Amino acid sequence: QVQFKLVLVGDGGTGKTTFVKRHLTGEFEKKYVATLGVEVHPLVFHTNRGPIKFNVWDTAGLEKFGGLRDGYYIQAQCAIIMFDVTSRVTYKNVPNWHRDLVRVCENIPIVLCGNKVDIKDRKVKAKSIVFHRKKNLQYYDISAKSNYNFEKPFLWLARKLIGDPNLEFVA
Amino acid sequence: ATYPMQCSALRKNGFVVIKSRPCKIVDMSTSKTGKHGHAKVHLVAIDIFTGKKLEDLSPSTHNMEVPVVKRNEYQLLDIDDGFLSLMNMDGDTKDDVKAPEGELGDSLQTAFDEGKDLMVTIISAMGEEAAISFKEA
Amino acid sequence: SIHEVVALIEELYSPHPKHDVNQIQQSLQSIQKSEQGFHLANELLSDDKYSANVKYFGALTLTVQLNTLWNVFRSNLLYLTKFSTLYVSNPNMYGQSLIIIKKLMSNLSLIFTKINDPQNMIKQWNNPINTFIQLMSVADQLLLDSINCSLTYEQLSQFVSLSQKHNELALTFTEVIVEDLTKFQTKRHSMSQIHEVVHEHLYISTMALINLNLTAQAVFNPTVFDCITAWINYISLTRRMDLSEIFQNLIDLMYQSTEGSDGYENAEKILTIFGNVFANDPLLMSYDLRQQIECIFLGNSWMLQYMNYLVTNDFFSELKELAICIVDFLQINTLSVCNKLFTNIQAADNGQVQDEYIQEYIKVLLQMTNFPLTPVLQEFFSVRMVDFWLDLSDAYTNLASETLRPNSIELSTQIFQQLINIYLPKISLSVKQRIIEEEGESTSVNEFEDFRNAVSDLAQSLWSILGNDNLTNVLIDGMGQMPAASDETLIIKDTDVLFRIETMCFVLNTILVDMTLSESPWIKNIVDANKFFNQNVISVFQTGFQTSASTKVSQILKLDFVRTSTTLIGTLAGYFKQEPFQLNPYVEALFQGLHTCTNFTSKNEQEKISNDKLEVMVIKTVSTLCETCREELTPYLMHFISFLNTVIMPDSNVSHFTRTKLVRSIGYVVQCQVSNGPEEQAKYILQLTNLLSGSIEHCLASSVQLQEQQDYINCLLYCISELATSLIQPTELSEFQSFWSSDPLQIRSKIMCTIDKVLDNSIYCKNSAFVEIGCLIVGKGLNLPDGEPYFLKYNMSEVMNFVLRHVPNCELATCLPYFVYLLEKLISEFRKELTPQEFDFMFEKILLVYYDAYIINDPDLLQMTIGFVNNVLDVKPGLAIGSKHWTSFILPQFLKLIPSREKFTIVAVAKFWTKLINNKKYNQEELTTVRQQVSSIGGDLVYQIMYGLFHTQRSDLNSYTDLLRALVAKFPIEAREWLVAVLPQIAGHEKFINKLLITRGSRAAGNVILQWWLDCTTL
Ligand SMILES: Nc1nc2c(ncn2[C@@H]2O[C@H](COP(=O)(O)OP(=O)(O)OP(=O)(O)O)[C@@H](O)[C@H]2O)c(=O)[nH]1
Ligand SMILES: [Mg+2]
């Protein structure tokens, strides 16, 4: 039983709570309920090398409901920055969330996630992302409604936190 | 708007009217049936607005329509419901020009939302006007 | 109680804590800010025995100052106190203690932003760097007062750099302040003057400190590189700040950085800084420094030595970043290079001194474009150069006709043809073969596909310059004048020519897509001059399809050869219409492969998914050929329908997708059988209808429907949809109109009763896929141009009775948007014969009854209903205005939905009221009634706007602007009356927007609105 701390950050309305609820209960939340403070939940993944327990901390993207806002980043072993491809403002704030994480931690693996790719009208092109040029930074187009690239971010985090790139979730 | 010119005198770079559409000629070829028979020019061109390929094969000494292509500069002052409201150096505002598509319109809405000074080079051929180039200082 | 606080603080950061993490987190949010929370944080920082995590939470507890003017001063004193404390413990020997150091920097930066805002008092800070400098000099509390706002000179600032960590703390402080000012500027723009404060004091100190790190050797520290990038980002977002000498000293440092001296570490960081400038704000660098960058990059030369260092050491990632920086640098000079090349309007005349310089300039750029070391796997120079040559092609196309050079067309043809000769071996499938062999199924395959797509668009832009004879005829004559396979069955046996012909087929396809092969006789002339062209195209298809997949590389390449071949064959459909006798070898070759992938059942084990992909690509090309060559493929109709009767059997090895596209292909051929009259064509249509409906009823009543039968029924339903779409007359008479209006064969009766038999089953009506495909078939004849003798054109009563039949027994959550979208098609079709009483009937049965239970609390169904009403307002407003539920239901409900929490719901409601106000299709009586009703609920409405605008956050402000703009423009008088009542309820400063917004009228609101949101947010 090996566990890691995951911190999920991003602007409000990017689907962070919907993303963790889709991986936990398999349900897609249609209504938007702004997360108050932080919500930490466990996620179990059975890989070829055993079970992995990710403690996902869904933070609050709003400045009002932020709470500790960076105290959640202490002792964080991995991070996921989520933005909305339908809202340019959500993508332009990615360097802000990335900076607050590099201020607390230093080289924890961080996964960039553009949510709502299933939307026909997309305001954030996939070619504009240049953040994947770092060894600890990787981008994935995900869709919480259509489960597009469902387990891709957790798989990359598992490969970086363990060191076995051949390991996959096939449970 | 358009002027007649002999098909044999048509350039490989100039503009011509094909199927009631202005088109920039990309290649000009000429062929002959017999030595005593008259020749014929085969023109291929790109639609100056839609970008589609249009071509026509017409005999020599035949007159073709050549449009008057104008490239004008207007400072972009507004984007209203997909219509570019531009400002001329004389003080007149044209909101009839629609916003272009593709990466051109995406870069226009991006730079206009950022607040930078944007100049638009628009091409007017015959009865259609559309934004083409962008300039920023 | 402080020992209890530290207990649960350490409990929060433990790996597996007790009771709960969420509760102790909420309790931690409860301790602050209250009158001991500030003092608790100071005690957590002053105590040296506490852990680093506990002290970090103390700096975090201090950060909460948003909860009057005196507590800010009492805080800033203790911020600088704990500042000097930990910042003295660092430089001697502590290590890993700079985390709280950075947090205290962030807190002081927020203080610098808040205090320097417009509003016994406090005078501005002006310079936190200087204040931090003198705090390292230790009657006691009196020092902080005079040290704060006025401080020493630069010579003492250099004296601070006696140690290395001192310079590191100063560099980090300037970086954190700048990065926080960047986050504050990006969040909300209320600054406007603090930048001037930074420009007058902080800008001078940072430039003198950074330039000191660059010029002085002992003071140099690599941390300044990360600090320069931070400053450049803040300058690029705001605005004159020079940075010119900084770039100059960075060039001198980068040029001095070699393998032996620095190991190209500083050169790498400076290239990252320059790469950020060129890619984001290249105008920040002057023309002179860009000329120095040109002489260093393009020149033995220093750039060649660094490139050889990266290649010989096999550093491909750093070489990739180098290519990105150079390309982004050359992309900003595109217009200058294109002008000095192909036009004569530039600086110099009669030389020509610049030409031999620019001829060598392009020559070197072509040498870098070629660049040994195969692509993606090793280098990215060619990958990024694609965007550069694309801009040059568009720039050359945009040049004026009278300004072109005499040799412009010749020089453009020569250069761009060399580009073709360079990029054709670049996108060769041998590169992808080595990628799948070495790196496997990694992201390099995806980047190689993006590289091929980028070169495909490059060729599409180059065709407008090279033309057909210099670009298209080069590919056709290259593969058309020589046979690729001399032996029968078209087996190439050779890998080099196979990769060469596949590259030429891919480029030729992307070029021919931009054409129209029907109006063009040129395509017939160039192909008839090539004997082996069509033979080689089928040779590519047959070689790839018949290639045995042993490894994974040969399997993926097999899919690539079939993909490129099947795509080009589909593009050549226009030429096949001009040359019908060349169509026969393709159909047989496709159906032979279609049978090759059908009658074989060996599946070990994922070979069937590659088999299905091949079967999908084959049937797609057959659908494309049948779409254009409907008339030419008439003799194959009797053979295809016979083949369809064997495929539609429930026991078969074909996939469901190929069944749908086959029926679409057969329907394409049947559609062109309108010659012999409606009777002969209806024989095929009735046969296909009885075959599809017969197989559906056969499957529903025998083997009680499981998941397999659900996919089979869904497949046949989609087949009926493909048959309905294929039979639509292309946009490119009365005997058919009177026949299909009577339809003696009862085509609509059989199809409608078949859809009814499927939707009458409880296992199907509550499934969204069957409801979706059901509403598609019924709405196929809707919104078609009047006069077209369509067979499946349904009237209003038939579609009405259809929706009323299956709407109660289905799942209202997932299946309602399909019935409503079908109703929108019926409304737009019968807009002339519609009645407001009939609109009330549809609104009550389909929407109103299911509203209070299933719609009001569902965002998807909510936006569905709003989009329905917006469609009625777009088509015929008289139906919605003359509704019994207009004033009783529609207006009150949509009034409450204005401050919704969903973005798409906000855009839906905002578009509703915007269309309701800005509608130009209103009658004069309708316009008076609308203005009367809007004036009745105007007060409640403006309250909902400001209520949503207040409670919302960024990225949804614009959706309200369009609404507020229309309400002010249409009702300017009552706008002030409604604002003076709604503003105080949702303080006094809000009145400022009233004068400034109504004065604008329209077209530049929002800018006035966010300056109101920014004010009304802080409070
Ligand atoms: N169409 C579509 N909508 C989505 C998708 N993912 C999320 N959404 C919607 O986005 C909304 C955002 O909900 P949240 O998960 O609460 O947003 P958040 O990122 O957690 O932001 P906070 O709650 O403030 O922390 C949800 O109501 C979803 O309906 C998606 O993949 N596709
Ligand atoms: Mg959330």
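Quick note: numbers on chain B are straight from Swiss-Prot, i.e. 17-153, in order.
Header lists the method as X-ray crystallography, 3.7 Å.
Even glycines carry a Cβ here, placed using N, Cα and C.
Under its mutagenesis entries, Swiss-Prot includes B:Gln22 to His with the note: Temperature-sensitive growth phenotype; when associated with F-93. Reduced binding to the ribosome; when associated with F-93. Within 10 Å of the Cβ of B:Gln22 (mutagenesis position) there are 12 other Cβ atoms, across all protein chains.
Experimental mutagenesis is annotated in Swiss-Prot for B:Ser24 to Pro, with the remark: Temperature-sensitive growth phenotype. Non-local contacts of B:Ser24 (mutagenesis position) by the CB criterion (under 8 A, 6+ apart in sequence, same chain) comprise B:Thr46, B:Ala55, B:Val57, B:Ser76, B:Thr77.
The Cβ of B:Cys39 (mutagenesis position) lies under 8 Å from the Cβ of B:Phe31, B:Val32, B:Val33, B:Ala61, B:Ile62, B:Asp63, B:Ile64, B:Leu70, each on the same chain and at least six residues away in sequence. Under mutagenesis, Swiss-Prot gives B:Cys39 to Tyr with this note: Temperature-sensitive growth phenotype. Lethal; when associated with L-83 and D-118 or with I-66 and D-118 or with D-118 and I-142 or with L-116 and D-118.
The mutagenesis experiment B:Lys56 to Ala is recorded by Swiss-Prot, whose note states: Temperature-sensitive growth phenotype. Reduced binding to the ribosome. Listed in sequence order, B:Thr46, B:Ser47, B:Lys48, B:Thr49, B:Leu73, B:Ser74, B:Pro75, B:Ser76 are the same-chain residues six or more apart from B:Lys56 (mutagenesis position) with CB atoms under 8 A from its CB. DSSP gives B:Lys56 (mutagenesis position) a strand state.
Here Swiss-Prot describes B:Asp63 to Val as a published mutagenesis experiment; the accompanying note says: Impairs programmed ribosomal frameshifting. Using a 10 Å radius centred on the Cβ of B:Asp63 (mutagenesis position) and all shown protein chains, the other Cβ atoms total 16.
Annotation of the mutagenesis experiment B:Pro83 to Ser or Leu in Swiss-Prot: Temperature-sensitive growth phenotype. Lethal; when associated with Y-39 and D-118. Of all the Cβ atoms in the protein chains shown, 21 others lie within 10 Å of the Cβ of B:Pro83 (mutagenesis position).
Taking Cβ-Cβ distances under 8 Å and a sequence gap of 6 or more within the same chain, the neighbours of B:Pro116 (mutagenesis position) are B:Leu124, B:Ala146, B:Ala147, B:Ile148. In the three-state DSSP scheme, B:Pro116 (mutagenesis position) is classed as coil. Quoted from Swiss-Prot, the note on the mutagenesis of B:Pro116 to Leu is: Temperature-sensitive growth phenotype; when associated with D-118. Lethal; when associated with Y-39 and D-118.
Here the Cα atom of B:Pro83 (mutagenesis position) is found 14 Å from that of B:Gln22 (mutagenesis position). Checking the mutagenesis positions B:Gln22, B:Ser24, B:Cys39, B:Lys56, B:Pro83, B:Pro116 against chain C with a Cβ-Cβ cut-off under 8 Å leaves no residue at all. Look at B:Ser24 (mutagenesis position): DSSP puts it in a helix.
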